[PDB]
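K.L.:
The structure is given below, and queries will be raised subsequently.
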Amino acid sequence: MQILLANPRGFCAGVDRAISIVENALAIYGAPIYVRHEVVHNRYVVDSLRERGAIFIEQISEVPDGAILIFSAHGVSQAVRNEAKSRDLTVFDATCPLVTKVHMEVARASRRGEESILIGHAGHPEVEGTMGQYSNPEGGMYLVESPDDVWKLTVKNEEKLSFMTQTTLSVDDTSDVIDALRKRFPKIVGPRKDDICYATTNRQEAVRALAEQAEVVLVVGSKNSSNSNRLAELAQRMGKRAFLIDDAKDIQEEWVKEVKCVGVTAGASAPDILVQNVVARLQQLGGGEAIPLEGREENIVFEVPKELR
Ligand SMILES: C/C(=C\COP(=O)(O)OP(=O)(O)O)CN
Ligand code: SF4
């Protein structure tokens, strides 16, 4: 059975920075380090940081006075930031810079009293954080997930309207939402394309190339990872069987019995060791040497704040 590896796969720049922020804060200050939300949506990373002294919380009122608190890579609302500011806490922010860029646009529209539309999935912490940059009751902030949601939305002043997106969406489905937005609200203003980041675009292009060759695609990522679920969904929609798995122990032998080509990728929050263990298990199940596909080079790095060097 041939094993193919998608490229790119695995950690993006924001995740690598965010994890380093939590590790370096543990090495500098010691345990406990409080983190608002799973730093990244990966069970393997979160469980090991928890064992090393990180405590993951959702609400700032779970954090004791005098603590160190780090906001997760997905970002937080201004209400969460200001609640931490008013409390007796040392705060470090692991928000990815490509999330922060979206936040600043939502904050500008709020100041102006002008309405914004976010394209994203309700309940996800990045969506709560970005909708949480808007606070002017004269304007408005609306969430749409689909073209059907666009076709139901009314706004107060469609001549002064803008849109933003979650960073980790399906590139194809988001194009369909934007095309609805522009039909319904011809004067709406946005970026040239969307706010989907380079890592999400590149991992989706890579799993498209992988699924063209492979019968079955395994995506290493946790169930609560939006970007990882997009990779499994893409391969499924191409008619391939695709499974989102935490680790090699999740692989059921039926999924790959008598399969000639199996593909493996990883979401932006999954460490490489988990892919290397998946490959070793597929080799037990009859696969040969893993073959990496040719892929788009990534070259972006985000550095940790100098306070955590
Ligand atoms: C931090 C982040 C993405 C990194 O992957 P993740 O932690 O799995 O998160 P998501 O659920 O894909 O947003 C949102 N930009
Ligand atoms: S998936 Fe994109 S926006 Fe999110 S942490 Fe990674 S680089 Fe940043």
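Recorded method is X-ray crystallography, 1.4 Å.
Note: Cβ is positioned from N, Cα and C throughout, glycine not excepted.
Under the heading of mutagenesis, Swiss-Prot lists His41 to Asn and annotates it as follows: No effect on catalytic activity. The isopentenyl diphosphate binding site annotation in Swiss-Prot covers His41, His74, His124, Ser225, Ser226, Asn227, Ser269. As annotated by Swiss-Prot, dimethylallyl diphosphate binding site applies to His41, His74, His124, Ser225, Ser226, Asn227, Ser269. For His41, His74, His124, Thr167, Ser225, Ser226, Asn227, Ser269, the entry in Swiss-Prot reads (2E)-4-hydroxy-3-methylbut-2-enyl diphosphate binding site, with the evidence type experimental evidence. Under the heading of mutagenesis, Swiss-Prot lists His74 to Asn and annotates it as follows: Reduces catalytic activity 2-fold. For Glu126, the entry in Swiss-Prot reads active site, proton donor, with the evidence type a curator's inference. One mutagenesis experiment catalogued in Swiss-Prot, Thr167 to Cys, is accompanied by this note: Reduces catalytic activity 3-fold. Listed in Swiss-Prot is the mutagenesis experiment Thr167 to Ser, annotated as follows: No effect on catalytic activity. Listed in Swiss-Prot as a mutagenesis experiment, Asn227 to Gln is described as follows: Reduces catalytic activity 20-fold.
Give me the local environment of each listed feature.
P.N.:
Taking all protein chains in view, 28 other C-beta atoms sit within 10 angstroms of the C-beta of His41 (mutagenesis position). DSSP classifies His41 (mutagenesis position) as coil under the three-state reduction.
Sequence-distant neighbours of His124 (isopentenyl diphosphate binding site) (same chain, six or more apart, CB under 8 Å from its CB) are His74, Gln166, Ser226, listed in sequence order. Under DSSP, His124 (isopentenyl diphosphate binding site) is assigned to coil, being neither helix nor strand in the three-state scheme.
Look at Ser226 (isopentenyl diphosphate binding site): DSSP puts it in a helix.
Mapped onto three states, the DSSP output places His74 (mutagenesis position) in coil.
Listed in sequence order, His74, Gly75, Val99, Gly120, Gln166, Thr167, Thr168, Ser226 are the same-chain residues at least 6 apart in sequence whose CB falls under 8 Å from the CB of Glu126 (active site, proton donor).
For the recorded site, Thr167 (mutagenesis position), the DSSP three-state label reads coil.
Using a 10 Å radius centred on the Cβ of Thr167 (mutagenesis position) and all shown protein chains, the other Cβ atoms total 28.
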K.L.:
With the Cβ under 6 Å from ligand 2 as the test, give me the qualifying entries from the recorded positions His41, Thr167, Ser269.
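P.N.:
If the test is a Cβ under 6 Å from any atom of ligand 2, the answer is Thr167.
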K.L.:
Need one number for the dimethylallyl diphosphate-binding residues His41, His74, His124, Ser225, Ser226, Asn227, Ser269: the maximum pairwise CA distance in Å, whole number please.
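P.N.:
Value for the max Cα separation, rounded to a whole number: 15 Å.
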K.L.:
In the same chain, outside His41, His74, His124, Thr167, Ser225, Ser226, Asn227, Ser269, whose C-beta lies within 8 angstroms of the Cβ mean position for the (2E)-4-hydroxy-3-methylbut-2-enyl diphosphate site?
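P.N.:
Same chain, not in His41, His74, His124, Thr167, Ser225, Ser226, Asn227, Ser269, Cβ within 8 Å: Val40, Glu126, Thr168, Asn224, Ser228, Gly267, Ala268.
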K.L.:
Can you grab the distance from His41 (mutagenesis position) over to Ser269 (isopentenyl diphosphate binding site)? Cα atoms, rounded to a whole Å.
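P.N.:
Between the Cα atoms of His41 (mutagenesis position) and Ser269 (isopentenyl diphosphate binding site), the distance comes to 6 Å.
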K.L.:
Just to be sure I understand the packing, how many Cβ atoms besides its own are within 10 Å of the Cβ of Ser225 (isopentenyl diphosphate binding site)?
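P.N.:
For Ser225 (isopentenyl diphosphate binding site), the count of other Cβ atoms within 10 Å is 26.
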